[PDB]
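Participant: I'd like to ask you about the structure that follows.
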Amino acid sequence: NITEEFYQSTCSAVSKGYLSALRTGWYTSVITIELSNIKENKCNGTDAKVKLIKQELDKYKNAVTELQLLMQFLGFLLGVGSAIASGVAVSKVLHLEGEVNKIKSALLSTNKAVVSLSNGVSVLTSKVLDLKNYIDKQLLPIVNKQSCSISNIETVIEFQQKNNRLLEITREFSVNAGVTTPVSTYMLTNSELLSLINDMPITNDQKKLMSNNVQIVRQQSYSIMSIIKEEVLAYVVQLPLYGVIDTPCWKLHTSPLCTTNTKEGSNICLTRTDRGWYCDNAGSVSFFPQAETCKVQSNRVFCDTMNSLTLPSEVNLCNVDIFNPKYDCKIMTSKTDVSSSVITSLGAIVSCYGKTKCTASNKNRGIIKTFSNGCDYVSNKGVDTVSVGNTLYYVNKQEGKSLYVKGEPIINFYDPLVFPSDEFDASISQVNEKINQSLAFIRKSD
Amino acid sequence: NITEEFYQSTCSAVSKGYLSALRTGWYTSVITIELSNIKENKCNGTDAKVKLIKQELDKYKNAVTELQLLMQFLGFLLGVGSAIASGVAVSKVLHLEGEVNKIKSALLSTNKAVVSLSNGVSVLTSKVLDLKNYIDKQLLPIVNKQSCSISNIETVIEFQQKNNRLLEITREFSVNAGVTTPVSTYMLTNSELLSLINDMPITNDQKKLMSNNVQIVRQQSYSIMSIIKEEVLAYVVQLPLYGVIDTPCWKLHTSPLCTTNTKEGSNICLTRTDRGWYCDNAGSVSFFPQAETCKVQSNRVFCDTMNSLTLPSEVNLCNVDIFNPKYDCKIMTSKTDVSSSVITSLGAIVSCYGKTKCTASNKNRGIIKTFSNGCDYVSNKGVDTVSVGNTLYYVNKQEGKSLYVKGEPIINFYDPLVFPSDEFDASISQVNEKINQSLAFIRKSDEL
Amino acid sequence: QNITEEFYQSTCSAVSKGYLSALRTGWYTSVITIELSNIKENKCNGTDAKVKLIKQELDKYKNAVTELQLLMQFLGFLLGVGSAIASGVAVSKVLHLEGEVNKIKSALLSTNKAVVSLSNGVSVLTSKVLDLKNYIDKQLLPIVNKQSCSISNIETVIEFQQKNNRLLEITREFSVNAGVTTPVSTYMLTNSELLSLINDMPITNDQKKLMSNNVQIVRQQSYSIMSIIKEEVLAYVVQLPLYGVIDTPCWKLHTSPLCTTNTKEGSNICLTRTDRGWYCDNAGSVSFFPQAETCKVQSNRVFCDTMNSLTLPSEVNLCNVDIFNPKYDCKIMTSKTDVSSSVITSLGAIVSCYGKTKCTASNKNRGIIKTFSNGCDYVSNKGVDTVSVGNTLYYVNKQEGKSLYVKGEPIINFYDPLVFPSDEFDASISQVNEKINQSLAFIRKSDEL
Ligand SMILES: [Zn+2]
Ligand SMILES: [Zn+2]
Ligand SMILES: [Zn+2]
């Protein structure tokens, strides 16, 4: 499964076992709730049974009215999308004349139908709740039969269950301005969402993937309010569809790499800034700089190409030889020699500088390693916690073998006299350019 | 309505049709809920009916006890406010010297009153729910009368219905350390919120705006737990008051602009960094750099002046002539020749460099444009998606005319040999000055 | 009543000193178990409303069980990367092993609290907070099979949905969060359950009293991790904060940009301290929190997380009293961006007013009572209620406490605008002096030659 390599030379680590599930595009469905506009109830009197049904009908009638009022490091390199552009684009089409009537007619006999909208796009539609028929054909008839003092108390409770979902939906949208993420259990129950996946135009491998991770799918989905014309409430559900699946993926962890002299100043530091998730797709490598935004379950990675850059395969060369000519690896430089630790998939990188106390501890044995100054690594095999200064990090206990690639720290090849100490997004070649400009200009004057 | 102007020379676009709704200050109201403190019911029984009221009384009593325990790019330029300082200042006034009795007696005859507090501040107070009369004078008498075994299952259900709102209010406060935003429908029902707007000392133009956008109003509001002394639960509701309405607003979109030469390295880049929302305000320009925090409904923009800078009107010149001397436009420079796209209101900016495949497609026609190297623009008229590398962007489909301003790319005026390639918040004049300073060391020393 | 604040005109910053520490230093993990019966498919034919509710509820419960089974299967950049739930998950991984539940299940059959040693050697406390099995299997279903699914008394169905309700919310929270919840809700751990868990935690009475009086903050620093529902047990891990540093001095540093105040629109020079945030001394060094948002304040106590800190030498305070001191090189950033702004402190407001901006401080009764000139100034929250900087209206904190004005000449006046390096995001006073010295030498040495 998962493995890990720590490169001592550039103070970074690569975890390799993972598999992709990249969100590549969107699927939009139209969800409808058929609900009825009720005429004024003539049930006077405060008989205890009566007050409950009148109160419940009133909660429903207000909820409809409430709904009517409501309808009226390198992250900076990424670029700016519009998360709900697709679903909103579908939502606006539903406003056109007799589009609801088409949807309404399509779901008249079943609860699922494919409708060709006026713009030509065919979308799945679902009737997930039928309060129109329940109220008009079961509840109100029982009220007239029993003259509003219901003999059988269970029918009012049967209504209260049906009505709660419409009340929770109207409560959520009252607070979200009609666009929510993740999509709630009231908007789409778990069984409904699983059912939409079976009917989506994707391979069984994709259907099986989504069905086994509905909670991830749910979190990557949007719920867009659309209309309440006629007797219908309609909102668009925007689902992620994963167009790239099961390609190899790897995560890069990076930490500052500094010289190890104890004197307070005069230390110089260097950090790889390309930390994040890498997944090769379609002959290229997709890079996700904010690895927090990617969600991992088992050994499969769900990222979103909205948060990616599309890079040449040669990026991989930065891990093995940072100075290679084929790709200019991104680095940052400073004189701030602060101690910290980065917990990786299968261990921990410890950048220990200055006078910091740095230790690795076992749950049973106590402290079992004290670090020297510099960037080092420890496997999660014998180690349970790592303590850097006053910070105690627990280590990941995911199983897998890690291997330490010894090497001379890269920072030793720079002398502090010509080293450019404020560069936030420089490269291997860019630092050399500033060194040669600085090494010639100072030398030439003498 | 809305329009959009794309400037090819500086690789940016401006969306212009919008109208402002700026949060300018706060309005604080006190919401009170009347509660009865219940003593431990000495009600034993293994009847399913009795167990139901006992569970409900216990659920209510714990909520009271739960509430009792509760008593004890250019974003960095912005500056730091204290969001709920106004509401907290009101809440603190409620803890001292029995101020609740004043509210409690003021709300004795109606459910709405204006109270002048110890500090002199007059605040609206509202009694939104009277659970005391139900519990102490209808329910518990029935319990002691029928020896805790309620005959009618409806009496227990009415209780759990009456009891429900207090339980959710206490839930929200339990999970948010007594400060919630947005303000929920349990905190303030939709009908209650519309009524408070009518009672606020603001214009009908302000009242009409808030009333038609409660879902935004709720999102810009805070609900602050204050006290539960003397059979009263009180919390402060902090509502936004919109002091600037209907002034022109425009959003600036920017993307990196790089040279298009074939050499893989040695390419140069330049990006405008003042992206964000600008709303003309009181003779100046209020700038909101983090456009996520602003909310747009139809063609109306709700922003928060807490997240703004107040700038001279001359800011606008960065859109028309970036090199003018009167205002120093902010930029960043690099050699990081990466491809990306920025989706605008009415189209998409495509920054396509290197060997990346960049295309814009229509839902019916397929691919309809292949982009060349450089920063270009596309209207959302015929285009539905834009694809940059392995990233597929859907374009915004709002109607409006977008307009293309031809121009020579600004970055071509620099030679790559003296270009300062790592400037994170530089300006037009600051970059010119570092080249000018670097041009001096060469000319005077070399010809020497 | 020990909260105070000092404003340093010299470097346009302010320090709030009265506070007390409560740092999360590590984690305590317990396993919470709920006893469940797996309900097999009911054979209820009939459309009587009573049957309709019973069947509706039984299917509602079965969905939750099925749903839960699906679940088993400035200076922030310097901080470093933790794994927040690595500890809780490590416990959760062990519970997946064959028959680890039986160890748990037998330990809690006679009481509701027991310590179980797992396969990996870890002894962890386990708690049974709810027994839904006995109601369903020995009270509800027997009545169903006896009365041929036609329930006589509607009270038993309302009894059921109430018994069933908590498990339904627990499964909802997990279903929407991919099995990891924070803060830990009252459905995950009721208020009395948590207070009881605190008593059994391996901590001092100072720690128990601290956590017991701030459960709502404890909840905000806790995680709840779904693990298993095998063989009539639902188990999830609750990850609780244990506060290893308590009642040590803490102070908040507020900083603002400091610029020259000349009338010329351009050509101004600026300078800002970047070490704003919360500071707490603990083990003879100073734990620094640059992201003051992650720290929560209740009255005079600061709840922070050592995961979001840097550990710095005690010499950091030297930056507050004499920024040019030799023992620590204070971090600052430099710019030419002459923008007006305001930073509200604990006991007042810093007003950095530059250019032509209208800057004002007002009282609720008197109206406008002070207009600021160009430069860095300060105002106490005593007489002042609001502060207006340009078109932004700031309300000031009204916490009681004395603030004091440390008069001094702004540091920015000691630099000449001609040699000032104006693009530095994390340089130091000495690093900038060195850039002045390298540039002052090239100009001085060239004139001699
Ligand atoms: Zn940890
Ligand atoms: Zn030029
Ligand atoms: Zn129990």
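Going by Swiss-Prot, the residues shown for chain A are 27-98, 137-510, listed in order.
A Cβ is built for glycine as well, from the same backbone N, Cα and C atoms used for every other residue.
Sharing the record's features from Swiss-Prot:
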type	residues	note
MUTAGEN	A:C37 to S	Impairs translation or folding of the F protein
MUTAGEN	A:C69 to S	Impairs translation or folding of the F protein
MUTAGEN	A:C212 to S	No effect on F1 and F2 structure and glycosylation
VARIANT	A:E218 to A	In strain: Cold-passage attenuated
MUTAGEN	A:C313 to S	Impairs translation or folding of the F protein
MUTAGEN	A:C382 to S	No effect on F1 and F2 structure and glycosylation
MUTAGEN	A:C422 to S	No effect on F1 and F2 structure and glycosylation
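I'm curious about the neighbourhood of these features; can you describe it?
Facilitator: Sequence-distant neighbours of A:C37 (mutagenesis position): residues of the same chain at least 6 apart with a C-beta under 8 Å from its C-beta are A:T318, A:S319, A:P320, A:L321, A:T335, A:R336, A:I413, A:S415, A:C439, A:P473, A:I474. Under the DSSP three-state reduction, A:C37 (mutagenesis position) is assigned to coil, being neither helix nor strand.
A sphere of 10 angstroms centred on the C-beta of A:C69 (mutagenesis position) encloses 15 other C-beta atoms. Look at A:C69 (mutagenesis position): DSSP puts it in coil.
Under the three-state DSSP scheme, A:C212 (mutagenesis position) falls in the coil class.
Sequence-distant contacts (6 or more apart, same chain, Cβ under 8 Å) of A:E218 (variant position) do not exist in this structure.
Every protein chain shown contributes to the tally, and the Cβ of A:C313 (mutagenesis position) ends up with 28 other Cβ atoms within 10 Å.
Long-range Cβ proximity for A:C382 (mutagenesis position), meaning a same-chain Cβ under 8 A and a gap of 6 or more residues, is found for A:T36, A:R336, A:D338, A:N388, A:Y391, A:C393.
The DSSP secondary structure for A:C422 (mutagenesis position) is strand.
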Participant: Out of A:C69, A:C313, A:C422, the mutagenesis positions in the record, which is closest to A:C212 (mutagenesis position) when you go by Cα distance?
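Facilitator: Among A:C69, A:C313, A:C422, A:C69.
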Participant: Using a Cβ-Cβ cut-off below 8 Å, which of the recorded positions A:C212, A:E218, A:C313, A:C382 are near chain C?
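Facilitator: Going by the Cβ criterion (under 8 Å to chain C), the qualifying recorded positions are A:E218.
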Participant: When you tally the Cβ atoms that lie within 10 Å of each candidate's Cβ, which of the mutagenesis positions (A:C212, A:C422) has the highest tally?
Facilitator: A:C422
Participant: Taking only the Cα atoms, work out how far A:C422 (mutagenesis position) lies from A:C69 (mutagenesis position), in Å, as a whole number.
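Facilitator: So the alpha carbons of A:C422 (mutagenesis position) and A:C69 (mutagenesis position) sit roughly 76 Å from each other.
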Participant: Could you round the CA separation between A:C313 (mutagenesis position) and A:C69 (mutagenesis position) to a whole angstrom and send it over?
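Facilitator: The separation of the Cα atoms works out to 66 Å.
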